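Enquirer: My structure is below; once you've seen it, I'll send some questions.
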Amino acid sequence: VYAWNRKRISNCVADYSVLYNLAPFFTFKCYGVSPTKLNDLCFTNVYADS
Amino acid sequence: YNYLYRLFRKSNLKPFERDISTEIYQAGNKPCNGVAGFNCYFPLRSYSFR
């Protein structure tokens, strides 16, 4: 966590159903946007931390 | 915490329509109908004004 890596994902399509349908014991405390309206529309400059 | 707000639902509201039903919305395909971190999560949240 002190050196949290930043991963940028671009030039592809990001399907969120894979995350929803696998490893069932995860929490989804998203803020500001609903997963269904995450799927119907989209955005740019995917940034992923870990 | 007495003030509660709904951000998660299947469909939009018609003008001047009130929704009071508290049914957990299922992001996943399977309607598990059980409170969890992600699956069958409670639809309306509560604020914490301070």
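Here chain B follows Swiss-Prot for its numbers: 449-498, in order, are the residues you see.
Keep in mind that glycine also has a Cβ here, set from the backbone N, Cα and C atoms.
In case it's useful when we look at the structure, here is the feature table from Swiss-Prot:
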- B:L452 to R: Increased resistance to neutralizing antibodies. Decreases HLA binding to NF9 epitope. Increased binding affinity to human ACE2 (MUTAGEN)
- B:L452 to Q: In strain: Omicron/BA.2.12.1 (VARIANT)
- B:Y453 to F: In strain: B.1.1.298 (VARIANT)
- B:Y453 to F: Decreased HLA binding to NF9 epitope. Increased binding affinity to human ACE2 (MUTAGEN)
- B:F456 to L: In strain: Omicron/EG.5.1 (VARIANT)
- B:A475 to V: Increased resistance to neutralizing antibodies (MUTAGEN)
- B:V483 to A: Increased resistance to neutralizing antibodies (MUTAGEN)
- B:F486 to V: In strain: Omicron/BA.4, Omicron/BA.5, Omicron/BQ.1.1 (VARIANT)
- B:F490 to L: Increased resistance to neutralizing antibodies and human covalescent sera neutralization (MUTAGEN)
- B:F490 to S: In strain: Lambda/C.37, Omicron/BQ.1.1, Omicron/XBB.1.5, Omicron/EG.5.1 (VARIANT)
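I'm curious about the neighbourhood of these features; can you describe it?
Expert: Of all Cβ atoms in the protein chains displayed, 10 besides its own lie within 10 Å of the Cβ of B:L452 (mutagenesis position).
Secondary structure from DSSP puts B:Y453 (variant position) in a beta strand. Taking a C-beta cut-off of under 8 angstroms and a sequence separation of 6 or more, B:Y453 (variant position) has the following same-chain neighbours: B:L492, B:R493, B:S494, B:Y495.
Using a 10 Å Cβ-Cβ cutoff, B:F456 (variant position) registers 15 neighbours.
A coil conformation is recorded for B:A475 (mutagenesis position) in the three-state DSSP classification, outside any helix or strand. Contacts of B:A475 (mutagenesis position) defined by a Cβ separation under 8 A and a same-chain sequence distance of 6+ are given as B:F486, B:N487, B:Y489, in order along the sequence.
Cβ neighbours of B:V483 (mutagenesis position) (same chain, under 8 Å, six or more residues apart in sequence): B:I472, B:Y489, B:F490.
Cβ contacts within 10 Å of B:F486 (variant position), excluding its own Cβ and spanning all protein chains shown: 20.
Its Cβ taken as reference, B:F490 (mutagenesis position) is surrounded by 14 other Cβ atoms within 10 Å in the chains shown.
Annotation note: B:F490 (mutagenesis position) sits in a coil segment as assigned by DSSP.
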Enquirer: Give the three-state DSSP assignment (helix, strand or coil) for B:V483 (mutagenesis position).
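Expert: The three-state answer is coil.
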Enquirer: Taking Cβ atoms only, which of the recorded positions B:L452, B:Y453, B:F456, B:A475, B:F486 fall under 8 Å from chain A?
Expert: B:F456, B:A475, B:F486
